Amino acid sequence: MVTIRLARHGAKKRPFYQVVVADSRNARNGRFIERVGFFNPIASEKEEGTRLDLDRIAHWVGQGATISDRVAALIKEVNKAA
Amino acid sequence: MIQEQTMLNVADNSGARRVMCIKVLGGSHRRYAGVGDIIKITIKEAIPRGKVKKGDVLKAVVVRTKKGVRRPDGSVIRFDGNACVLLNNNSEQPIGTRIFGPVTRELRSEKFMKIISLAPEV
Amino acid sequence: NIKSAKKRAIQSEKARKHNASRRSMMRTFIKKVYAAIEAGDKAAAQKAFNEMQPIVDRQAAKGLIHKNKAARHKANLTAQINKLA
Amino acid sequence: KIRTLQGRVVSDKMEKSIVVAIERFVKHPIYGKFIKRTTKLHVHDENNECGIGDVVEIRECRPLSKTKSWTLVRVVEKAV
RNA sequence: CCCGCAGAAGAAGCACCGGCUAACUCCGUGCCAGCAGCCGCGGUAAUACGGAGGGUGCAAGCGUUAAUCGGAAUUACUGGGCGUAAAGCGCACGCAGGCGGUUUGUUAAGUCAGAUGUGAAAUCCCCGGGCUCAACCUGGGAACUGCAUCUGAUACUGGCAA
RNA sequence: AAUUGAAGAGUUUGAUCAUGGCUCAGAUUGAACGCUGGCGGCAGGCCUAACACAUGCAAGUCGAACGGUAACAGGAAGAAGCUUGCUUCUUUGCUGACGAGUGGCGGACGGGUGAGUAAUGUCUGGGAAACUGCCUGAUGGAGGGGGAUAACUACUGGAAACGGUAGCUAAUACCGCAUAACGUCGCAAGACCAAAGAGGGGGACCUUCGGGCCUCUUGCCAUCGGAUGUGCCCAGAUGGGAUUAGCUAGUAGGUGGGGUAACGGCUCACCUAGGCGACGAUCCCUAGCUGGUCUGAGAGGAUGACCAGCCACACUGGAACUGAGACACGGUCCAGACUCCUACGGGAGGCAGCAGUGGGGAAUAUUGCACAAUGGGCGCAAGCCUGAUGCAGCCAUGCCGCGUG
Ligand SMILES: [Mg+2]
Ligand SMILES: [Mg+2]
Ligand SMILES: [Mg+2]
Ligand SMILES: [Mg+2]
Ligand SMILES: [Mg+2]
Ligand SMILES: [Mg+2]
Ligand SMILES: [Mg+2]
Ligand SMILES: [Mg+2]
Ligand SMILES: [Mg+2]
Ligand SMILES: [Mg+2]
Ligand SMILES: [Mg+2]
Ligand SMILES: [Mg+2]
Ligand SMILES: [Mg+2]
Ligand SMILES: [Mg+2]
Ligand SMILES: [Mg+2]
Ligand SMILES: [Mg+2]
Ligand SMILES: [Mg+2]
Ligand SMILES: [Mg+2]
Ligand SMILES: [Mg+2]
Ligand SMILES: [Mg+2]
Ligand SMILES: [Mg+2]
Ligand SMILES: [Mg+2]
Ligand SMILES: [Mg+2]
Ligand SMILES: [Mg+2]
Ligand SMILES: [Mg+2]
Ligand SMILES: [Mg+2]
Ligand SMILES: [Mg+2]
Ligand SMILES: [Mg+2]
């Protein structure tokens, strides 16, 4: 079944994840279906640090995708509407 | 029952396929080798990357023969062909590491224990 | 080779024998049908079909011939029998 | 039609085993001159009807044989 | 990452200097020992060998070797040649193939136009953002010069006709 | 805003211009060696022998499917260590838990490699005849029976690997029987197919005090969808050679039978006599393809490590079984090559997973740490597993920064 998860395109000691929808069986940084956000956990308090096209995530969870554990947090941490 | 001119098959991974006996060792004027005796052989034909080349001259112990072997009750074990296992000249002892086809317990010879240990049958 | 799912090896044999028998018995009842068609007996031909239909449909359900494989067989047989029955 | 092909006949002499020539011009990918790159196709035509020299319209069907993935649609012209 | 502590304290090498090519003298040697990417240096004043002083070049690297492309328009499509320098077959006839005067009509394959879809992400590039800088990491664009489908345009080329 | 970028020199001659090779300045490298060598950040690290491999580790998990107790942990009617509340053994699986076994799901992923393959490949663009585990929408299912068996017990053969008898037992193992439509065959009439339970808490009421009953959860069966994955067909493109010009009998097509999840010479029988080929078949040689990488002003030339996609292989040749998926990387079977064990009768094994070793070479690293993160398997969960991964160690191998004042 398809899934929403973090690919780790970071860089030793300063991780920076892509968040992707893909066949759960593939590699954590391998073939995916589409990209649907990102999540810099070193965001720094400056500006940005967790952009996340919700209305797609939506779409796939409609089509049956499961979500990670971390991602699930981020969504319920983006809040949702504000 | 082998003698000079007799061809033999090979019961090991020596690389020799066909050998000839050019001598029956073990006694002046001695005609036959059989059972499990040591013979001197020349190599009539061998595979292309074996432990031995054709034309090589060394010893071997006969381990299978058409004439076979009698046992202390009268029975006989007879083989469809004659086979020997190549040995190194200044040591007897087998040049190969694997043995093929059955052999007889007559080889209980100390120096041929590896030959029984290996080898499928009897 | 040494790893738990040695178990799997011995398992797939239990399975294999199971399916082997039901797989034969099935193609037997299938044979009985093509037999009558080659014979000429339209009745035994229908008689054969009506006893094999369930066991095919049935096997499929159980899943050693899953779906359409059955279908084809019925379809085929049905044509044959009333081709001259 | 989801696309169609034209082409002359080239060979009719075989129980529906019709093969058709197709002709394109193409710019040589290296020296720019335009040359004739021909294509032959093995097409089905039930009850054999075209004849060597006929222009014919053709369409891509599923496999009718190891070789055949095209039936014909219409004929055009004859007695070349 | 931050604060204190001691004391310049632990921390410079390699190739080159005849021309190409940035950098010159002396001593030794004497067609020897030897150098050399190419030219070519060495037989008594060697800026070319070896050493030394000085200098030039690079620096935790520096040289040598190997390897791709470049300069090479030296396989020339863009972008070359064959009288005498490499190169016109000894001559002809001709199949395939390439090319083909001039007119009108038709076709719409080559050609041209538009629309749609597709051209994975990374990479490259532009504008930013984050690690003290940079390498590195990242947002977003741009680009992927391509392919196909549909509809059109008919001057040129191809097809058909006369 | 976003490819807006192009240089020449040395050397045939006494000298010259031309012709023409040789050479040089530049970028680039998974590099090696020689001299030298201070620190850090990111990266790279067997290019050779798809050579051969010692040892550890690289796939398990679920007691909320099942009978269960062998280990250690408690508790227990009751027997006790007794220093009368602190507690010892007989036992008792009573539950916390759990070796072994049955069962379930995963061992088809992740990770390795480039051998074979000039096309069951790859890239581009398309097509019709198919299946699709877990996840998800919809609609109903989930009745009632049966015979087994491992474990275990006894006896017994082996040095070991691992067996032989006889019993004995549970289930989400297995099979009938029912039920059967918007499913399958069928123009129709008709005919035909399925399943499994397990927990959590709970008012009466009460039961053989185990539970019914209520209640929610989770799994189980069927049909049609989705989603994804995969199978298949067409066209173009994707190395070289004529000192290779002819190739082809399942060959090309048809008809029918069979077959596959599916179209199909896929297979067969019979018929037609076709099919390919100088727009390069056949034969031979070499080769995984791509995105892209280097270079070049471009056009090109060269290239396919590291990252991502596809294919292919898993000691060599061949096979199939299980399964939704394999003709299976740490599965099975046969043959082979080769290695290990042995009490000599017989057994066992495959690093192109990680590290490591021998060998080859000019040359390429530690038998490290951790599941903390991310990702994967299983579990309601807690968790367990994870050489994927995240880190660390080694080498100036490269890039970048900095210092040695
Ligand atoms: Mg049929
Ligand atoms: Mg100068
Ligand atoms: Mg010098
Ligand atoms: Mg001097
Ligand atoms: Mg050039
Ligand atoms: Mg010229
Ligand atoms: Mg000349
Ligand atoms: Mg002439
Ligand atoms: Mg004209
Ligand atoms: Mg892209
Ligand atoms: Mg900055
Ligand atoms: Mg015209
Ligand atoms: Mg001169
Ligand atoms: Mg050193
Ligand atoms: Mg257990
Ligand atoms: Mg190869
Ligand atoms: Mg069942
Ligand atoms: Mg029924
Ligand atoms: Mg039941
Ligand atoms: Mg057919
Ligand atoms: Mg150029
Ligand atoms: Mg790798
Ligand atoms: Mg195999
Ligand atoms: Mg199967
Ligand atoms: Mg292995
Ligand atoms: Mg290893
Ligand atoms: Mg060595
Ligand atoms: Mg690793």
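In order, the residues displayed for chain D correspond to 4-83 in Swiss-Prot numbering, which applies throughout.
Including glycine, each Cβ sits where the backbone N, Cα and C put it.
Among the natural variants in Swiss-Prot, D:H31 to P has the note: In neamine-resistant mutant nea301. The residue drawn here is the original one. In the three-state DSSP assignment, the secondary structure recorded for D:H31 (variant position) is coil.
According to DSSP, D:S68 (variant position) sits within a strand segment. As a natural variant entry, D:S68 to F appears in Swiss-Prot alongside the note: Prevents 30S subunit assembly at 42 degrees Celsius.
Counting in whole angstrom, D:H31 (variant position) lies 34 from D:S68 (variant position) by their C-alpha atoms. Using a 10 Å Cβ-Cβ cutoff, D:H31 (variant position) registers 10 neighbours. Shown in sequence order, D:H45, D:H47 are the residues of the chain, 6+ apart in sequence, with a C-beta less than 8 angstroms from the C-beta of D:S68 (variant position).
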